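Enquirer: Sharing a structure below in structure tokens format, with a few things to ask.
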Amino acid sequence: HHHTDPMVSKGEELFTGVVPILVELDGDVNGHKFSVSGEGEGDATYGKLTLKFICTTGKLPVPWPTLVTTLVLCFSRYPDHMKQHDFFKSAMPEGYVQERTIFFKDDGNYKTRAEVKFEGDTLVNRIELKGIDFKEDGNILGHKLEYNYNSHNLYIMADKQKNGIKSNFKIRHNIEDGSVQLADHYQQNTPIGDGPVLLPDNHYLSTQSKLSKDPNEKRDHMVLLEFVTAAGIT
């Protein structure tokens, strides 16, 4: 890589080539406790993520699709003309906090707090998830969501008061009867270090994701192939 901006050069260099990824989540939804471990790699040059998650406590008590957004936007591909707006890489290696509240329409909500940072050469996403007010018979605790995923656009805005960013966006999960379960996402990110970060102009991330299964895997699990591209600045 080569950019006239040495702050951009610093973040891009950490994400040159393929980077290993570790994901660790501890969850509690309506008192159903569970843990998830994920591994894979990210190639930010192509906005490309490949990850396999395993529920390490047994059966996952919520549908795998509902955890996709919770389970590393530093791997988004930012076009060269937009690399000055890449908050996620500029906070590295010290990292950033990512917090969300996810309102499932006519059901409960997830509250998530995660730290995303480097441990050596590995990009680590360590998460705590708290879910409350779900219907034990609803689409989530009742496992009524199809095992697939749509493409979305997340609008990113600066949160200058907090030296970070915020976004709110809608995820739609297909219900097995042909309907949709809306998951309204509210998100904020703040750096972990004291160093300077890139505060972006308004733009968006364009996502696409494919969920699959490992045919030789007997544990409850999800294979994810995901692409994320920044856009919206001409």
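Note that the numbers count up from 1, one per residue, in the order the chain is shown.
When the header is checked for method, it gives X-ray crystallography, 1.8 Å.
Keep in mind that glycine also has a Cβ here, set from the backbone N, Cα and C atoms.
According to Swiss-Prot, the protein has these features:
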MUTAGEN   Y149 to C (Swiss-Prot position 145)  In mut1.9; shifts fluorescence lifetime from 3.03 to 2.74 ns
MUTAGEN   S151 to P (Swiss-Prot position 147)  Increases fluorescence at warmer temperatures such as 37 degrees Celsius
MUTAGEN   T207 to H, W or F (Swiss-Prot position 203)  Results in significantly red-shifted excitation and emission maxima
MUTAGEN   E226 to G (Swiss-Prot position 222)  Suppresses the 399 nm excitation peak, leaving only the longer wavelength peak at 475 nm
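Let's see these features in context: how buried, what's close, how far.
Expert: Sequence-distant neighbours of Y149 (mutagenesis position) (same chain, 6+ residues apart, CB-CB distance under 8 A): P65, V68, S209, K210, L211.
Within 10 Å of the C-beta atom of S151 (mutagenesis position) sit 9 other C-beta atoms, taking all shown protein chains into account.
In the three-state DSSP classification, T207 (mutagenesis position) falls within a strand.
Taking a C-beta cut-off of under 8 angstroms and a sequence separation of 6 or more, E226 (mutagenesis position) has the following same-chain neighbours: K48, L49, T50, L51, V68, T207, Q208, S209, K210.
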Enquirer: I'd like the number of other C-beta atoms within 10 A of the C-beta of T207 (mutagenesis position), please.
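Expert: A count of 23.
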